[PDB]
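One structure is given below, encoded as structure tokens.
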Amino acid sequence: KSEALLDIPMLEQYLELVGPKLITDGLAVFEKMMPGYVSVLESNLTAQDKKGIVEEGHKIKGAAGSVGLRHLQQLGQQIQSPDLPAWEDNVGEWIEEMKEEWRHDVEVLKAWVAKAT
Ligand SMILES: [Zn+2]
């Protein structure tokens, strides 16, 4: 769903204040960097490197939010929050979930910008 995976209001504002090119430009940079980010999370997880997990989750949180991918930003926030009581149990699922869905979320943003312009 659009309203659920994307930050629609922020996106519509950017279309007006900046235009779609810088969005599609960011998207393209996001898409090429994600593979290495997920890998790093995956590796920090298996090595039981908490600080490492939290560092990469923050990085992805920042990157996703800049392009309006609200849902991925929300996952990165959880991954970077070890004060959450269920962090220990759930961090593995959040990372896997991110792994399986990031490309899909990117395809939804792309369709939206294409329709929105
Ligand atoms: Zn998800």
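Per Swiss-Prot, chain A residues shown: 660-776, in order.
If you're wondering, the header gives X-ray crystallography, 2.1 Å.
A Cβ is built for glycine as well, from the same backbone N, Cα and C atoms used for every other residue.
Swiss-Prot annotations:
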type	residues	note
DOMAIN	678-771	domain 'HPt'
MUTAGEN	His717 to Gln	Loss of activity
Report summary line: Across every protein chain in view, the count of C-beta atoms other than its own within 10 A of the C-beta of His717 (mutagenesis position) is 15
Requested in this report: Run through the domain 'HPt' (678-771) and tell me, per DSSP, how many residues are helix, strand and coil.
Outcome: 79 helix, 0 strand, 15 coil
